Amino acid sequence: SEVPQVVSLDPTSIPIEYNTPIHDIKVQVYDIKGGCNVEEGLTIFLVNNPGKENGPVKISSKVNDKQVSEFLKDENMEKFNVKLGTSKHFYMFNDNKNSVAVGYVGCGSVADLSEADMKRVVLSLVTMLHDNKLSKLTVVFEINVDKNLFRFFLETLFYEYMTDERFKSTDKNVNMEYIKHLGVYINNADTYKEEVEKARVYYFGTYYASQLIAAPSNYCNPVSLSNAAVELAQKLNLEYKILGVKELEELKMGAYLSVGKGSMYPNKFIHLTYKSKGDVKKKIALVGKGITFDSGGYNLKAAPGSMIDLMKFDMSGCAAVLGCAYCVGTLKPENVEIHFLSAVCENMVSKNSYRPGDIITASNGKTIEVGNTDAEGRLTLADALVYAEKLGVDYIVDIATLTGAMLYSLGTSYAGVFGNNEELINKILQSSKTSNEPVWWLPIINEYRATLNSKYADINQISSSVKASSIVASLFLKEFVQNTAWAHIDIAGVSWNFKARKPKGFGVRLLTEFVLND
Amino acid sequence: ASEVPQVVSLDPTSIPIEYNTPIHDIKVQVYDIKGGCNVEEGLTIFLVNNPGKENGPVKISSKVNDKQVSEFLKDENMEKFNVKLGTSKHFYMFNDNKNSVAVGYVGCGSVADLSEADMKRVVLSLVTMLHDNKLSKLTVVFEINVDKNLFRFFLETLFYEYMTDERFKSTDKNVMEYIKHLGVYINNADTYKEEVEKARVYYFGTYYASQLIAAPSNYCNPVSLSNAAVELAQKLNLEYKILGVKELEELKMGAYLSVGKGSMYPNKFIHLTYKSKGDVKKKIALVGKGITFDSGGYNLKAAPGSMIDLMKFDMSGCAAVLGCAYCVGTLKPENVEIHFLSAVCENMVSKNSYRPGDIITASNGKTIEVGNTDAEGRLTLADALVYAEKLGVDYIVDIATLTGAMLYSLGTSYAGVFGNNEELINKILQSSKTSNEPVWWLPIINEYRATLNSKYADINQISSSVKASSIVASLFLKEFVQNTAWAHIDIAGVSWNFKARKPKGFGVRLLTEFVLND
Amino acid sequence: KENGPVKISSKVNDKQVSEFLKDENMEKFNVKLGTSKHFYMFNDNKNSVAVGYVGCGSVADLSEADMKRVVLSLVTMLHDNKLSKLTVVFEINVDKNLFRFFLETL
Amino acid sequence: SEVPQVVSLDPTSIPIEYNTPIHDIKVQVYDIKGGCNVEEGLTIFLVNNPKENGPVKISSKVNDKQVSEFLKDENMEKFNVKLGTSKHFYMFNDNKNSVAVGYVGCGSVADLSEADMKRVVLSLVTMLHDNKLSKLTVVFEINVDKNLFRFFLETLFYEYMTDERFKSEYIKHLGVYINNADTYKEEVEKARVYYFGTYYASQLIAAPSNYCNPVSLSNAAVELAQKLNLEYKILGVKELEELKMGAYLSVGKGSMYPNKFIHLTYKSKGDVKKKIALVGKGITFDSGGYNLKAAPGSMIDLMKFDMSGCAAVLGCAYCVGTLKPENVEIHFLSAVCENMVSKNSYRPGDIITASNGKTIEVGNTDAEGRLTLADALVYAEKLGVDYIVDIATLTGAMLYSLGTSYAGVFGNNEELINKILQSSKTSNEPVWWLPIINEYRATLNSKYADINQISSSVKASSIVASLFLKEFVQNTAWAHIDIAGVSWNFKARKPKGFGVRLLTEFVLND
Amino acid sequence: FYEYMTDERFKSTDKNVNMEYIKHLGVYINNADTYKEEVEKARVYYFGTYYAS
Ligand SMILES: N[C@H](CCc1ccccc1)P(=O)(O)C[C@@H](Cc1ccccc1)C(=O)O
Ligand SMILES: N[C@H](CCc1ccccc1)P(=O)(O)C[C@@H](Cc1ccccc1)C(=O)O
Ligand SMILES: N[C@H](CCc1ccccc1)P(=O)(O)C[C@@H](Cc1ccccc1)C(=O)O
Ligand SMILES: [Zn+2]
Ligand SMILES: [Zn+2]
Ligand SMILES: [Zn+2]
Ligand SMILES: [Zn+2]
Ligand SMILES: [Zn+2]
Ligand SMILES: [Zn+2]
């Protein structure tokens, strides 16, 4: 509970914004075939030209206004093209002689938009909402989208539009105002309508994870993070338990505790539970890596490209899991019991830190020789995994910013998934597809197992030879799940949006889809 | 006996030590080959060379008291095999008593005087014969010429290499039994019989050092290390004194204390004493470098090839000294007084650590400018040497994993010896020859002395210019021995067996031969 | 049983070698993937033959990598043999493809 | 041979000054007991205090009323004896003659080291450089070995000699006052020879690689041989190919300069009782090859010095050719080439065949020395000599093992090693015996070739390189002197000409 | 002043067994009667600099 402080100006909680301007947006969805009233604020058509690359903009929707209609006559729009991401703004007077702003975002030639295209599309739309004080946006859909994509559209629109100012003080945006109303025209209205509030929940889960990740390590430490989880659990009516050092010791979580030894913040193990009202048909343990700061320990992140300044993000996995708890706690799925777990600690350099070479004992009795204190994640997860399996769940899915190697394998767009069970991996895949958080299945190659053979301990933490460290890390983790379907999502490469200089909150939607569709 | 401080209750508070090794259960028997070879249960190995003829055929010279085995090992049957160094074969036959026997041979090359290291290759080949094969008995037949030392050496090496440290094994113990009988057939057996128990002592001394070295730095720390020394002293009836920080401060050991400042473990200075029953004719101080973990301090071991993960081994000198204490305490030499010394501490990074640039004062009043916190060994040794010489000894020999340069100079096989005294150096060199722990005499080049001229302090810890750091470290050390014959053995290169991934326990035999042949 | 004792099932048309392969002598060795032992001995013909095993672990399905480990162990015996023929007896379960891999790797 | 040229301004040879100012100096030696004359020039006393850095006190009787006052104890008490500390003053002598008088601090050390004596000779040299003098007179108020006395001389000459060849005065008389000046006279001209051999090596080393390339270097050796009446043979690529020197030729492949193998021979007049082959590493520039010297601290700019070994050997040829020892036949050898990056260079991974038929896998093109030496050693042994000594700036590791002061000696023969050590003692070029550790041999076991050039594992590269070289001497006493650490004087930014005296002493005493 | 002063606060065994400063500094300069004011300023400046040092 009580966050330790070195100086009274050290902050004692993570600032969190629950009531975002996004949440205040009154959303309306309409059937396209009833026609668009273009009345105020800004009214953007999403338009594609199926086939011809860089085609004309032709506005299909019947528009209930002679003047907007004349404006948008194919003739008038022909000069503008649809190159995905192009946008144009139009200013005119409608029927009641009321100046309206209109425009379109180019949606490309390909009539089925990829997740990445939909993103580039929202981004164009958000640059239209920035630097333009608007009370109302209206998006007319003149493209084919499935229900998940329109949900994604909204999730991304909400999340990209949002602008984290928690840490701003003298350099807040003096000229920032949010829309109060969002109008959406689409075909099949009724069907897409259900995606709206789902999107809003998904948005917040993601954004909430985002907020935790973005919170710097002085704000977001093991104590303040676990406090925030307790606060979230209380707001969602989730069962929660925070395991403190004494309990951790009793549970013999030596790998986890060893990582935290060097920190001024006592380890805190987060255990949230959501139980369905009905019969419980599926028990799931979601495990997030919760390193609130990763200095590397005595294996200090000193090497070029080690990005020590980014390491506040090493609790992204935990964030993903918490954001998911938000979503599941809000959407209240049936027939599931979900455990949200994170072995939270901070990996620091101290007289008290664990050293390279240390042999430590995991809660399952396996002794581990520490080859590198910067491979701390898998040590914390090891004990979290033993814990998860002791819960007697059907699935254990962990999500962790585990390996920098992910940048070299999948890059910044697709997370890696490893696991010991094909059905479970496929479930993650499907959840990847429906959440639009891209995940790729990577192999746990058993041949590498032998390089974890320690001369003194039961197991090495790291390989000496094998540079395929995401695989090796997975091999290591696999040793801590005895008999349960388990999957591991390495979001090290994807978690942080380097270009936008912010977290993605990656994994919240994925895990939620996973929980919801199982 | 002091409390091992702990961070968490899962932190171990002692080094686990195996005193009663399976090797102590081996009943060993030497028989003269004149008498002939009883070939029965177990495995009966011949050590055979073919003088001059490189990879020549195997010939069994010795009498075998069995028509059947004899017939089997008759020349016509043995020329399908060659004596190439370290090669081996397994034979299977039914003996004179209708009993099935396992006989074999290890090829001893073609040079009838195996060097220390060939013999190491020969043992290794024979160990592999003992591994994966539950034998109650090994019978070895020397059909090669070795001398007392070399014969011992084989026993000592065999014992050592056979033993398998499972102390840090939990779920990954090997399911591994040990021969309970060693039979040796050699010419002039009676002259060799005396080597057996000496080898067994030497083995354990070495193995004991090995145990300490291998113990990771969370297990083996200054408090637990000194506790183990106390325990060893108590078992051997040695006088002991452990100097704690208050006494160290009183003694003004600022160089030593500065190193430890950053550690959570208080410095502990180990002082063990063996005094002979008779008139004391020689007083020897053995000083071992006792850095239980060397992180490098603020000069963190972050550079490629700095091998931070190995740095539990930086107390090897202390280990060698302690193992030597075991041998001396056990073999009880006469007319000698031996002091076993190690200034034990841990070189860590902390708000309390000493910094590069700090000027610190040794117990002899010399002020030292710290140019690199990673050159900590010489600092601790400085104060240890001043202490040693205050004891009024005839010789001071320090042994220390002092400089990584040793890898560049002598490599992994031969330790470097430097000293201020030729007679003493020659004694170490003779001891090298008789212990078969290879050492090479390296110069203390006075020309380099000037690069230790600090602008502010009396002396620089490190050279700025001279890259010959083993020699520079030696020059630095020399400054702390005013008037006593002193040698320094740099075992940095040699202490860890990188290929086998284990300590060698290097120096125990060397130091014990040194002590004993005086 | 990981690192399980060796037990030869095949009947062999030799008395000496059958004796050598009995369960009592063979239980002294283990099946740790890649572990081998092998002895020279005289067969019912006073002919000089070598006999052993290569441990194939405790999994009834060998991977390619696992097979490579087995072959590598064989190939070791081979590089120190001035023998005339190799006989490999599969006391493990292998499909057509793995078997070709075994040969190609050997 | 015509050195090839990229441009009309590419030097086609190495400037060499043979007639150094140091030759026009007349050297005289007076028993100090007789007293000291102060007539002209500067007079330096070599004084020590056997009190650490204690007061100065001049011992010798001195033939000048007015200067003896300057030398009075209470005047000198103002000055100290700390190693290499000096002061000197101008004044007027007995005959109003502008004489300078001073001292050098010889520390408290009773017996001067090779090092401490350089510090004396350096302090003294400063004053020579800052002072326009006719004569310099040195007074020995300390103890010196005939060898240390000779060392004093050559160190003086050499440090005093300033190489001005690459730019766009000196005393004409040297006085020595020494206790027992009869024993020492013979050291003078020996010192002078030794000086020049060293200085000549120095000159070659210092010459940049555009000046000193394989063609110009061999040309210079030929010129030296001609001046000394030595037999000489330069092997060109056609002969090297016929001799199957593929290790050596591989290294040179990338160079615009054809390999040149220098073979000089001095044969004694009398019965030849000892045949010696001296082999010097002669890489005129070492870029590293495709293993380019790009790493921090690889000092690519220094790599003109990678023919130091060759220079040492040529300098020694000068001394031997000049001093004309008896009962020895000496072969001076260097497989000279340049290690360059080119479409024609050998690559890492190449397997090449030495002249003895051993195939070598090239693990690193920057470990080229041993490749050239291999072929040179096979050549040397074919000569049927009693000893082969190679000297080479072979391994940077030497800086980490012995540093900049002592060269490393490895060998396959104790007697020969001891001879080198004895030569080290008498030449005052410090050498230390390092082991060839056979345990490391196995890391030269190539999977494909007969042998690997480098270890993969072992970082003890001086030892590994020695193991590799050993492979190319079948049956002859052989020693290898690694002067990589010691060859260049980094502080003075010049070569030391290391090895010339060592090798000459070796030849002369054995 | 600054370059003449040796800092020995951190020696103890190192000497300095020779180092002893002049007691007198004489200067001879043109219109010295002006330069004279610079002397004590220099001494203050020296010590400020030396103190920082
Ligand atoms: N949270 C770290 C990886 C995340 C990351 C993301 C982007 C760029 C760089 C790093 P880590 O726990 O230090 C994991 C180590 C794994 C490791 C560390 C040290 C030795 C072996 C493996 C790594 O992948 O670098
Ligand atoms: N206990 C360390 C060396 C032991 C060792 C053994 C094998 C490989 C690497 C290192 P050290 O005290 O840091 C010795 C320092 C010496 C040193 C001297 C001056 C500056 C920095 C380091 C070093 O070798 O790194
Ligand atoms: N002409 C080089 C040594 C000269 C030298 C002297 C002092 C400092 C740096 C370099 P080398 O042939 O590249 C010898 C290599 C040895 C070597 C061996 C194997 C791989 C790479 C380099 C080296 O020590 O750098
Ligand atoms: Zn890490
Ligand atoms: Zn991490
Ligand atoms: Zn260190
Ligand atoms: Zn150390
Ligand atoms: Zn090179
Ligand atoms: Zn070179």
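Just so it is clear, chain D uses Swiss-Prot numbers, and the residues here are 86-135, 137-254, 262-603, in order.
This deposition comes from X-ray crystallography, 2.6 Å.
Quick reminder: no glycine exception, Cβ is built from N, Cα and C everywhere.
Annotated in Swiss-Prot:
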- D:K374, D:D379, D:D399, D:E461: Zn(2+) 2 binding site (BINDING)
- D:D379 to A: 6.5-fold reduction in catalytic efficiency in the presence of Co(2+); 854-fold reduction in catalytic efficiency in the presence of Mn(2+); substrate affinity is slightly reduced; impairs formation of stable homohexamer; when associated with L-461 (MUTAGEN)
- D:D379, D:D459, D:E461: Zn(2+) 1 binding site (BINDING)
- D:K386 to A: 100-fold decrease in catalytic efficiency. 2-fold decrease in substrate affinity. Loss of hexamer formation with formation of dimers and trimers (MUTAGEN)
- D:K386: active site (ACT_SITE)
- D:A387 to P: 16-fold decrease in catalytic efficiency. No effect on hexamer formation (MUTAGEN)
- D:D394 to A: 7.5-fold increase in catalytic efficiency. No effect on hexamer formation. 1.7-fold increase in substrate affinity (MUTAGEN)
- D:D394, D:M396, D:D399: Zn(2+) 3 binding site (BINDING)
- D:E461 to L: 6.5-fold reduction in catalytic efficiency in the presence of Co(2+); 854-fold reduction in catalytic efficiency in the presence of Mn(2+); substrate affinity is slightly reduced; impairs formation of stable homohexamer; when associated with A-379 (MUTAGEN)
- D:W525 to A: Loss of catalytic activity and impairs oligomerization; when associated with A-533 (MUTAGEN)
- D:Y533 to A: Loss of catalytic activity and impairs oligomerization; when associated with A-525 (MUTAGEN)
Zn(2+) 3 site shell beyond D:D394, D:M396, D:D399, criterion: Cβ within 8 Å of Cβ centroid: D:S302, D:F378, D:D379, D:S380, D:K386, D:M392, D:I393, D:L395, D:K397, D:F398
Cα proximity to D:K374 (Zn(2+) 2 binding site), best match among recorded positions D:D394, D:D459, D:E461, D:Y533: D:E461
D:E461 (mutagenesis position) CB neighbourhood, other CB atoms within 10 A: 29
Which of D:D379, D:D394, D:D399, D:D459, all recorded positions, has a Cβ with the fewest other Cβ atoms inside 10 Å: D:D394
Protein Cβ atoms within 10 Å of D:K386 (mutagenesis position), excluding its own: 18
Sorted by sequence, non-D:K374, D:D379, D:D399, D:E461 residues with Cβ within 8 Å of centre, Zn(2+) 2: D:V344, D:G375, D:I376, D:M396, D:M400, D:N432, D:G462, D:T465, D:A485, D:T486, D:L487
Per-residue Cβ crowding (10 Å cut-off), top of recorded positions D:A387, D:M396: D:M396
Recorded positions clustered about D:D459 (Zn(2+) 1 binding site) [Cα within 10 Å; pool: D:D379, D:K386, D:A387, D:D399, D:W525]: D:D379, D:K386
Contacting recorded positions for ligand 8, chosen from D:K374, D:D379, D:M396, D:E461 when the Cβ sits under 6 angstroms of any of its atoms: D:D379, D:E461
Residues from the recorded positions D:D379, D:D394, D:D399, D:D459, D:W525, D:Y533 that lie close to chain B, Cβ under 8 Å, in sequence order: D:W525, D:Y533
Entries of D:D379, D:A387, D:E461, D:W525, D:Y533 which, being mutagenesis positions, have CA atoms within 10 angstroms of D:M396 (Zn(2+) 3 binding site): D:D379
Residues close to Zn(2+) 1 site centre defined by D:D379, D:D459, D:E461, Cβ within 8 Å: D:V344, D:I376, D:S380, D:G381, D:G382, D:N384, D:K386, D:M396, D:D399, D:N432, D:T458, D:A460, D:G462
Nonlocal neighbours by CB distance (under 8 Å) for D:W525 (mutagenesis position), same chain, sequence gap 6 or more: D:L495, D:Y499, D:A500, D:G501, D:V502
Cβ-Cβ neighbours of D:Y533 (mutagenesis position) (radius 10 Å): 22
Mutagenesis positions near D:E461 (mutagenesis position), in sequence order, restricted to D:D379, D:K386, D:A387, D:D394, D:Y533 and a 10 Å Cα cut-off: D:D379
Other CB atoms within 10 A, centred on D:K374 (Zn(2+) 2 binding site): 33
Close-lying recorded positions around ligand 3 among D:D379, D:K386, D:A387, D:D399, D:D459, where CB distance stays under 6 Å: D:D379, D:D399, D:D459
Length of the line joining the Cα atoms of D:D399 (Zn(2+) 2 binding site) and D:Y533 (mutagenesis position), in Å: 26
In sequence order, the mutagenesis positions (D:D379, D:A387, D:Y533) whose C-alpha falls within 10 A of D:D394 (mutagenesis position): D:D379
Cα-to-Cα gap, D:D379 (mutagenesis position) vs D:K386 (mutagenesis position), nearest whole Å: 8
Integer Å distance between the CA atoms belonging to D:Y533 (mutagenesis position) and D:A387 (mutagenesis position): 27
